[PDB]
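Remarks on the structure that follows.
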Amino acid sequence: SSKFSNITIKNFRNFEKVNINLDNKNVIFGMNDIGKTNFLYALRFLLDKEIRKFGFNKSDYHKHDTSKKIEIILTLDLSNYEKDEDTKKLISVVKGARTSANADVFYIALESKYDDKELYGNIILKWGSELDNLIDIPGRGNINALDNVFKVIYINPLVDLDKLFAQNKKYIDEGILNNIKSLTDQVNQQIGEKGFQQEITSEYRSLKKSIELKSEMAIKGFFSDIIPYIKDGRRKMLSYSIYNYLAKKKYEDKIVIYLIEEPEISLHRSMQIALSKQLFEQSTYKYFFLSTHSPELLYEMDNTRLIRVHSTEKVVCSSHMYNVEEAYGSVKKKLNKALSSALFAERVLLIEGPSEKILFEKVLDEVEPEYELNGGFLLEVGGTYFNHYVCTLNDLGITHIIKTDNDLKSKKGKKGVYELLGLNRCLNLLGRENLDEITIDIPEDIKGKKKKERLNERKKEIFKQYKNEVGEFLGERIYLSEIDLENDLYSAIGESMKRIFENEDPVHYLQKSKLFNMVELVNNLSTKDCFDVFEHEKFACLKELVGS
Amino acid sequence: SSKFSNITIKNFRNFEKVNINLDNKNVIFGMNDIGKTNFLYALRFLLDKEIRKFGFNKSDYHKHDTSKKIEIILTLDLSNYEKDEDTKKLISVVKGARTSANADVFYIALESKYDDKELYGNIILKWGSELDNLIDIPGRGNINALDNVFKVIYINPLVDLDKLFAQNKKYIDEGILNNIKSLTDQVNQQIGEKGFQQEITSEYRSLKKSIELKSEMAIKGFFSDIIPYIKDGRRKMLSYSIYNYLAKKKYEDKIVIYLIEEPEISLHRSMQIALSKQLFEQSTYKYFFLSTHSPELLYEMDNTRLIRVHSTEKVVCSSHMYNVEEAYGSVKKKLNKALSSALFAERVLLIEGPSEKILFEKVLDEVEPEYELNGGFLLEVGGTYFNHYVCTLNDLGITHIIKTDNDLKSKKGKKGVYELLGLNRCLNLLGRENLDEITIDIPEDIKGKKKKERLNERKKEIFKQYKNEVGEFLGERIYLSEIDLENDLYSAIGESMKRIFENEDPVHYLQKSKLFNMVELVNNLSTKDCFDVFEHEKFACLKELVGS
Amino acid sequence: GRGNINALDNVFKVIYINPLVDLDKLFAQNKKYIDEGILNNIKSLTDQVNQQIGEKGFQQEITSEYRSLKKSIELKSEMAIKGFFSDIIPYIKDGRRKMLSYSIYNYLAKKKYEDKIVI
């Protein structure tokens, strides 16, 4: 359902052989800053006439090897031709280069072979329906048929608004203009109305065989300079405001593709969210490619493809089609802001709530305070299932770790029925179906602390029944507690928790106020306590997060 | 206890009259990008010889008025002279410009008066112990005594490592060097060992009345070019790695001041945290001024002064000495990451946990989804008191709003005693002392849901007793619920909550699993429900957050 | 000397004539230092430009786009804000304009630097 299928880059700079799936809206990010920039340049060379005329240098070839040929192919999908207007744009120019047998697909390729004597390898653009017999894109002079289809707008991080406005002023009443024109000449008559015009001529005439020297603008009219005025960081957003209005009117007849590199540069965090809303929520930017290091620039992300360039020197690329389902729509904004910062990390530990974050932040601080520097990240997920977070992180090649409590949820409208919520979420990551809800018989005289302890006994009983299902969880880096985190914490530092709280049952007291008591616990936690919790088998997720 | 007291900027560019307190480590941020840049330039003009020799242009004067004089004064504190080594650095150069009566203070001023005929206003640097009779800083030629005290290192956002390395190579064995030197000459003898050297001379000699042409490096030795090699974004951190080692050895005899502008540019989020740890935790950067738009660059902030430039055109500056107390040290990293993003907002709503964030994000989405674009922010605080967050936001001129539940906490080691935790935190913001803990008599047969309902009756009773104390909370934008959020939510949409949950007591069912049930609630919440919750008097904090 | 100037800078003013020079750029340096009832009519007429320029579809649509993006966008025209004197570049009635730059230097330096020795 997207015109842009995938792009292939062969032997171009650090790209040995890289295949990346695509969509209308694409966002690229990762550690390799060189790979992200070369990715945008590889798209410009294929589609931007100004950057393509310069040809390939020796450095652009992969590993500076001129024998290997540079090849950049863009695969397109024309299946939605019946209801896509921009698809008909491409068809009208391609004409007979398509075949009816493969009418759904169309290829746009860039081939380059290097000449030693000419010290210069030219760029030959081919297209066609079949990848085997691509034909040269027809052209006459400095323009070809491809330049009539696609117009590439590259938004530099740093831009002067007055300079770009001078480019758009020309194309963007008459009886009124005539009065302004005659009045413009009225300026020059009053300016001359005098001692300098006559003395510079007497000096010029003796020097060289009328020197009036009027004033600019009045010669060419008021339209020559019409720079804007509002009523550094603020004017950057007005340049985007010009781009939206300009490109639609100027390039309505062709497909416009935006290449936005690092737009968060010299931009406030609040404006980054404003730009993110305009990129995804608004239909103003139909097709763009975005390179960003800013998590706040993805707060409003939806219906986009996320491309992650790996930190390795091989320049491996992992792409994910990020789409928020309608069921998650009521918590979409909360979910995106938490996941946006996790895309840039290397290992993400899925925790439930803030009480786990308060504990883990203190424990990690004593054991390994540089865990975020090396790519670790604590992502808290509350109320929702793990599938949306795991699918996005898995496709992007990000190591995901899950630590959740074994919980039971009472079904509404019926008493005595409890859903196996803790197991179902871990089973959902493995693709298995939700387990049947169970009914446990608790007497009416058993309430409060006595009631909770009996429910814990069912959790331990349920945990033992699915002993093999837990075995599959550990292979998938899923860590399901027997009862909950507080009981696993008691197993690691029971002597410390009893001394810290002086209460004979520290687990019961910790769960009274989970946030406050966890803060009270971490304040009195010893350094050996943090190492004991870290080294304990029940907390293997902390060892997997640091990556030892 | 800090050498840098405050700085005064008068009639310099957009700074009409601005007074900013300072410390050794300073971070500046805000909407006004022009004010932050002019703030760093105002410091360079006072202390950087290279930027000071160019003098003041007409544009540098405030509102382009040359009548008003530009004045930049830096107030210093020399009280810690007995134990501060860098203080003795300044004393050794100032010599007799200090008086013993005001020995604790020293002024460094920049005065500029404009000449119409000379079209140029020079920079006159004065210093002295008394602000009334400042004396010209002694100098001879292009250097003065102040250039011997302070060395300003300005770190540009974009820097080439090889170029800065060429500046530091000179100042950073012999029998080994002698073998490398003779071997270097061995290159040239083997290079000549020939057809080009004789033919270009035959052409040159006929053209003009020996043309051997050897090879660079071999003439000046191997030390001329020694560029580094490791075994774009990665090399930026190595440039900082050079700066730490270079500046300490090169400028050990003088006070080095770093001016770092927008270092998050072209830097990964993980490296920003690495740089933040080096700025605050490490003692490598004793004195610096930091301009940043990145919240991740303040994850490790501590013992620094936060300067916030207001969004207004008057360029108002609010400064806060941010310091984390020892009591908050066990949750310092968790607290900083939440507060770092709140410094850049304009209105911050302090909520307790994520269940409040899940609800507020959905409600705000329907009512005002652009609330973060206009400066709103939801900051969740769990387990800790509000004083640390409110003091930082209040000093920076950021509107702070607090919404918390009226809670009771059981004291450890004793039953029947409950602390008025909900009221104490709101009283702590007003400066009042903690209230005396109360004891409520609950029978042993009353447990579970019946026990919670009796405790709610005490909360309503406690709420009515302190009816006037709640009145002072509303003036301070403190919103204390009578019982909790769930009961206030029932008051706003009771009909909707009963229909959504089908349970006769939706408040009791919502509190069973606060996270999951809140997600279940917001999914079925109507648009009119969000407007009813927003318009209700119990949720006036949402109206104060958007700023209507 | 005091600051960036010394007594020698008050005696001698050095004019360095580069082989390649743009006349319009050097003229912008000398325009400031080189009647009133006439200037007042030119000034009011300069404001008469801006009133007739706005007299309209772009000023309202860019604001609707800006206001939704960020919490009036009229955008007039340069020169009319600072007056006619901001840009007054010359016009005669590459090699020829080089001699006119010397023609400016002779007249400029004598009036501007009459009080000091010009080299």
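Residue numbering: from 1, along the chain as shown.
So how was this one determined? The header says X-ray crystallography, 3.0 Å.
Cβ atoms are placed via backbone N, Cα and C, with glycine included.
The Cβ of B:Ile34 (ATP binding site) lies under 8 Å from the Cβ of B:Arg13, B:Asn14, each of which sits 6+ residues away along the same chain. For B:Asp33, B:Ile34, B:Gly35, B:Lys36, B:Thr37, the entry in Swiss-Prot reads ATP binding site.
Under the heading of mutagenesis, Swiss-Prot lists B:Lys36 to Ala (Swiss-Prot position 35) and annotates it as follows: Retains endonuclease activity. Non-local neighbourhood of B:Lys36 (mutagenesis position): B:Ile28, B:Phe29, B:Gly30, B:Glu261, B:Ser291, B:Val309, each in the same chain, at least six residues away, with C-beta under 8 Å from its C-beta.
Mapped onto three states, the DSSP output places B:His293 (mutagenesis position) in coil. Shown in sequence order, B:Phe29, B:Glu262, B:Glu264, B:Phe344 are the residues of the chain, 6+ apart in sequence, with a C-beta less than 8 angstroms from the C-beta of B:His293 (mutagenesis position). Listed in Swiss-Prot is the mutagenesis experiment B:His293 to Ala (Swiss-Prot position 320), annotated as follows: Retains endonuclease activity, ATP only partially inhibits endonuclease activity.
For B:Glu352 (mutagenesis position), the count of additional Cβ atoms within 10 Å of its Cβ stands at 21 [all protein chains shown]. Under mutagenesis, Swiss-Prot gives B:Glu352 to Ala (Swiss-Prot position 379) with this note: Loss of endonuclease activity.
Residues or ranges marked as divalent metal cation 1 binding site by Swiss-Prot on the basis of similarity to another entry: B:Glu352, B:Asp436, B:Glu437. Taking Cβ-Cβ distances under 8 Å and a sequence gap of 6 or more within the same chain, B:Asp436 (divalent metal cation 1 binding site) has no neighbours at all.
The divalent metal cation 2 binding site annotation in Swiss-Prot covers B:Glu356, B:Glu486 and rests on similarity to another entry. Its own atom aside, the Cβ of B:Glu356 (divalent metal cation 2 binding site) has 20 Cβ atoms within 10 angstroms in the protein chains shown.
Around the Cβ of B:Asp484 (mutagenesis position), 18 further Cβ atoms fall within 10 Å across all displayed protein chains. Here Swiss-Prot describes B:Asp484 to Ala (Swiss-Prot position 511) as a published mutagenesis experiment; the accompanying note says: Loss of endonuclease activity.
B:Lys514 (mutagenesis position) is surrounded by 19 other CB atoms, counting those within 10 A of its CB over all protein chains shown. Quoted from Swiss-Prot, the note attached to the mutagenesis of B:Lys514 to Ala (Swiss-Prot position 541) states: Loss of endonuclease activity.
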Which three-state DSSP class does B:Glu437 (divalent metal cation 1 binding site) fall into?
coil
Using Cβ atoms and a cut-off of under 8 Å, determine which of the recorded positions B:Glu356, B:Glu437, B:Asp484, B:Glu486, B:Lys514 neighbour chain A, and list them by sequence position, or give 'none'.
none
If you draw a 10 Å sphere on the Cβ of B:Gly35 (ATP binding site), how many other Cβ atoms land inside?
26
B:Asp33, B:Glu437, B:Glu486: which of these binding-site residues has the sparsest Cβ neighbourhood within 10 Å?
B:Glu437
Three-state secondary structure, which DSSP defines for B:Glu352 (mutagenesis position):
coil
How big is the gap, in Å, between the Cα of B:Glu437 (divalent metal cation 1 binding site) and that of B:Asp33 (ATP binding site), rounded to a whole number?
50
Around B:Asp33 (ATP binding site), which of the listed recorded positions (B:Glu356, B:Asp484, B:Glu486) come within 10 Å, judging by Cα atoms?
none
Find the shortest Cα-Cα separation between B:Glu486 (divalent metal cation 2 binding site) and the recorded positions B:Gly35, B:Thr37, B:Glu352, B:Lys514, and name the residue that gives it.
B:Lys514
Check each residue in the chain of B:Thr37 (ATP binding site) that is at least six apart in sequence and keep those whose C-beta is under 8 Å from its C-beta; list them in sequence order.
B:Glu261, B:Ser291
What is the interatomic distance between the Cα atoms of B:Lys514 (mutagenesis position) and B:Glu352 (mutagenesis position), given in whole Å?
12
Fill in the CA-CA distance, B:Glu356 (divalent metal cation 2 binding site) to B:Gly35 (ATP binding site), as an integer in Å.
36
